[PDB]
Amino acid sequence: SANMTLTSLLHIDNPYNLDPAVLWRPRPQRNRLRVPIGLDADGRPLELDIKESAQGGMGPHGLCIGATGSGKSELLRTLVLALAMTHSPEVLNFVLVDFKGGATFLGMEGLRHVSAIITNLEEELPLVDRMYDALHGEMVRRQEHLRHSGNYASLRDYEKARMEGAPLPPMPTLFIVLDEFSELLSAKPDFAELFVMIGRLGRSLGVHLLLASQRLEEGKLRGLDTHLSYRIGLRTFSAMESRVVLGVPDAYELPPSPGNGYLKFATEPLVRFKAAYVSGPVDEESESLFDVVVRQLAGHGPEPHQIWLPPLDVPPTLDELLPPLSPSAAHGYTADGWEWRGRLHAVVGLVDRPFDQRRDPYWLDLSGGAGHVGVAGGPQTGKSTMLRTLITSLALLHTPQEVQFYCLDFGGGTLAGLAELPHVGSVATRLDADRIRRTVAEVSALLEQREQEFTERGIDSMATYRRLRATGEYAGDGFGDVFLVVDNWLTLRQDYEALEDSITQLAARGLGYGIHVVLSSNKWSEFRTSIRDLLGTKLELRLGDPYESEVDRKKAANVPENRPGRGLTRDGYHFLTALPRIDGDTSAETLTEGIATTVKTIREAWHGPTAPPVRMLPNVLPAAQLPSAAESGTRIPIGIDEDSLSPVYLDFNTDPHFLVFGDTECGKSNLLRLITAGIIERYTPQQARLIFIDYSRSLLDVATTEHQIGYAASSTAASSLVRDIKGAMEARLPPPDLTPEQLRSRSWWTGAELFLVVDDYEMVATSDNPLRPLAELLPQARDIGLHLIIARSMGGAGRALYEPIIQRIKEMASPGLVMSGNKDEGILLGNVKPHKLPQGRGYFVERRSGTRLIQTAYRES
Ligand SMILES: Nc1ncnc2c1ncn2[C@@H]1O[C@H](COP(=O)(O)OP(=O)(O)OP(=O)(O)O)[C@@H](O)[C@H]1O
Ligand SMILES: Nc1ncnc2c1ncn2[C@@H]1O[C@H](COP(=O)(O)OP(=O)(O)OP(=O)(O)O)[C@@H](O)[C@H]1O
Ligand SMILES: [Mg+2]
Ligand SMILES: [Mg+2]
């Protein structure tokens, strides 16, 4: 027995001129799914009929065993190719599976019969579980098709009803060839359930299975030995393996030459045969016969139903998951005229649904309820990338007047690439602490504004507000839907604990007023229990721990460790985050160049008002911007705070004294002239008078008025001015028997109040301090008309806190200001230790409102 060509057994004279029309002709009931595989001893061809026993013979399913060198690989090629040359893709589809990296089905791709070639599963082991659901889904799909089409019971009933005289789609029988199923089950033994289900359903569903392995052990065929009708035994490894698949050890004794084997079915005798080949040439009195055949058959017939889809390797882009994007008129670069534009929906990635034999785009409904977005994942998992997609995705479906973004980049500084977007208004890095506080303060203010205004106007919900601005006839707040983005929440609740509770309350009531938070961190446990529950839309990636997950502990573990972008959809499915690109390139190494081009496209397509910036404390605040005397009253504005950028006042009718510390050239003398000038504009010389102690002579600009009483530039002139004002205020001291009314009205004395303005107190606080005698009057300064306004340098200020004058001023809780300095001096006033501050800036300390960062005003001349 030499070796014969398959073209010979199929009665084909000319292989180089195949006609698919005369190959896929309607075959008789017996010849259906019946092809020759080789010749027997006598010389008669041996046919394999994989039809059910009730229709033909050798049952629906079968098994093939053959050790290395038995031609197991070549046999499987011959069987498939023969079936392909005898049937149309209309009536037959293949699922070719090899557990190990075998090139058995290499070249089968061209055939329209082949739905999927699943090779090499020993490596990416979880693919087995996917392949389970992909096939399990096919079983259910075929069944529901038979339940729906009519109420048929089997494919055969369906098929010829269809071909009898009916209108139905062709439903081809499915042939599944799984190689090395033995070492597959020894890897994932739970997979055997699929096999059993096939043996239970496959006959009616038209699904035929062929289990092939290099070597077998008897345990593997548990609950399968019955369903496997025909058995092809090539040269086995042991005598027992030959037995468990045939009943006799005859396969062990087969010649080492490949091609020889036996064929057992039911109770009918073995038939030794010799398989034909397809991997050779043909002669006459290079290239294989396989290639020649496939080359001609490829491209003919209906393309098969996809059972297996590309298993989540290369990430998609935003243009890939969205309709064609075009520069619209007064709508920017967006999906012009799309139904889902400006619906607060955003596409993020691609979800894998293998059971449903499809892959869905992942969409988020930030239109309320789930408007808050949370992201978690271990180091280098793909967070910072995820955020950039979500922002860009929203940026593509919305105009900068509809959405705004304010970011706190605490995870890599990658967000700075989107800073030129018209949708963003601020991108604060970890080094810009001033902008970080303001970014949160700005949104906090907007929330409070919308909290009141929405009730004042006829606005019942944020949906209405969005609908009002949509008319293009309403301005509102100047904002739309605002998104506060934090890259690393952990970093935030460490360096800025105060902002944790701040942003938390933003989330607790912001969704109803169009304020969204988009927070990201490493672990869900890094989010406090109070705020973690507020994140409606959670986007979970690969975690450092599969537990602590917010979807499924189990599933979380199956998420690829070192494959960035992979995650777990809320429904419990694997997905892959898209890339923030609209170019089309899906390569992560050229991401930087990609993002920059996307932002460039969106910005240049938008020719309107951009996102409102985060306003901050001015480097220089003009005193003219402060409320006038006719506005404030007797109160004197000195600057604005960081909290709400609102004026900060000093009311000398409530607290009589004021004290300010600060290093050299910080703004002491300027603040002193500012406060003084405020007194001039609000008091008449018969209401309040001034006395200056200015050794450095910095206060000449404000000592020219009629209020001026005494000006001292020397220690002698200073202490001289103390003697006469001491005895003066001593005269105003309350008589013992005064009624409470007389006390609070200050009736027993008349005249003006005295404002003692002292600049450079460190230079006047020598061994013999001129201000010392007045120390005993400072507590009684309220019952009289005394006021102390003192400025002192930073050096040795901490130890000066114990001086009689200052120690009593601080004791009676006088308003104070701590400007630029160092921490060596310790806490001077309030609860904040001094540090390097820009000119004019300081920490305003008041008994009420406590400590507050403010910016003092600059007064020229
Ligand atoms: N969906 C994706 N597809 C392909 N590559 C990705 C994807 N997501 C992230 N990457 C790659 O992973 C790298 C890290 O991304 P990213 O900075 O988002 O992770 P991270 O968790 O924020 O890192 P870190 O924890 O250090 O801040 C990037 O260089 C990017 O190229
Ligand atoms: N409120 C302010 N805002 C911005 N800049 C200011 C303010 N006040 C002062 N400056 C700047 O600081 C510089 C010094 O101001 P000022 O004379 O108040 O310092 P000082 O407290 O008197 O220090 P020194 O006692 O060492 O002179 C000035 O050149 C001025 O431009
Ligand atoms: Mg990061
Ligand atoms: Mg000064």
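For chain A, we keep the numbers from Swiss-Prot: what you see runs 414-698, 740-1315, in order.
Per the header: X-ray crystallography, 2.9 Å.
Cβ coordinates are placed from backbone N, Cα and C, and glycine is handled just like the others.
Annotation comment: Swiss-Prot describes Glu593 as active site. In the three-state DSSP assignment, the secondary structure recorded for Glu593 (mutagenesis position) is coil.
According to Swiss-Prot, the feature ATP 3 binding site maps to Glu1119, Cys1120, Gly1121, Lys1122, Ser1123, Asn1124, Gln1293, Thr1310, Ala1311. When secondary structure is read from DSSP and collapsed to three states, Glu1119 (ATP 3 binding site) falls in the coil class.
Annotation comment: Swiss-Prot describes 456-656 as domain 'FtsK 1', evidence class sequence analysis.
The feature domain 'FtsK 3' is assigned by Swiss-Prot to 1099-1282, with sequence analysis given as support.
Among the mutagenesis entries in Swiss-Prot is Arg543 to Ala, noted as: Increased intrinsic ATPase activity; ATPase is activated by wild-type but not mutant EsxB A-98. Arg543 (mutagenesis position) is surrounded by 20 other CB atoms, counting those within 10 A of its CB over all protein chains shown.
The number of other Cβ atoms within 10 Å of the Cβ belonging to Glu593 (mutagenesis position), over all protein chains shown, comes to 23. Listed in Swiss-Prot as a mutagenesis experiment, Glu593 to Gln is described as follows: No longer activates ATPase; when associated with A-543.
Around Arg616 (mutagenesis position), the same-chain residues at least 6 positions away in sequence with a Cβ under 8 Å from its Cβ are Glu465, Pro473, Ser567. Under mutagenesis, Swiss-Prot gives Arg616 to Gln with this note: Increased intrinsic ATPase activity without concentration-dependency; when associated with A-543.
Swiss-Prot documents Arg892 to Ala as a published mutagenesis change and attaches the note No change in intrinsic ATPase activity. Residue density at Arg892 (mutagenesis position): 22 other Cβ atoms are found within 10 A of its Cβ, drawing on all protein chains shown.
The Cβ of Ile1163 (mutagenesis position) has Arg1143, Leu1144, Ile1145, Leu1208 as same-chain neighbours under 8 Å, each 6 or more residues away in sequence. Quoted from Swiss-Prot for the published mutagenesis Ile1163 to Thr: No longer interacts with EsxB.
In Swiss-Prot, a published mutagenesis experiment is listed as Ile1179 to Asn, annotated No longer interacts with EsxB. Long-range Cβ neighbours of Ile1179 (mutagenesis position) (same chain, at least 6 residues apart, Cβ-Cβ under 8 Å): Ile1145, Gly1164, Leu1208, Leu1210, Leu1228.
Under the heading of mutagenesis, Swiss-Prot lists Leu1208 to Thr and annotates it as follows: No longer interacts with EsxB. In the shown protein chains, 21 other C-beta atoms lie within 10 A of the C-beta of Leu1208 (mutagenesis position).
Across the unmodelled segment of 41 residues, the C-alpha atoms of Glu698 and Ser740 are separated by 16 Å.
Taken residue by residue with DSSP, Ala1311 (ATP 3 binding site) is part of a strand. Taking all protein chains in view, 25 other C-beta atoms sit within 10 angstroms of the C-beta of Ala1311 (ATP 3 binding site).
Across the structure, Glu593 (mutagenesis position) and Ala1311 (ATP 3 binding site) are spaced 82 Å apart at their Cα atoms. Of the listed binding-site residues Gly1121, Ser1123, the Cβ environment within 10 Å is emptiest of other Cβ atoms at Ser1123. With a cut-off of 6 Å between Cβ and the nearest atom of ligand 1, the recorded positions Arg892, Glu1119, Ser1123, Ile1163, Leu1208, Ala1311 reduce to an empty set. Cβ crowding, taken as the number of other Cβ atoms within 10 Å, peaks at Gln1293 among the binding-site residues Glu1119, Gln1293. According to DSSP, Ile1179 (mutagenesis position) is assigned to a helical segment. Not one of the mutagenesis positions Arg543, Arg616, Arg892, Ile1163, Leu1208 places a Cβ under 6 Å from an atom of ligand 2.
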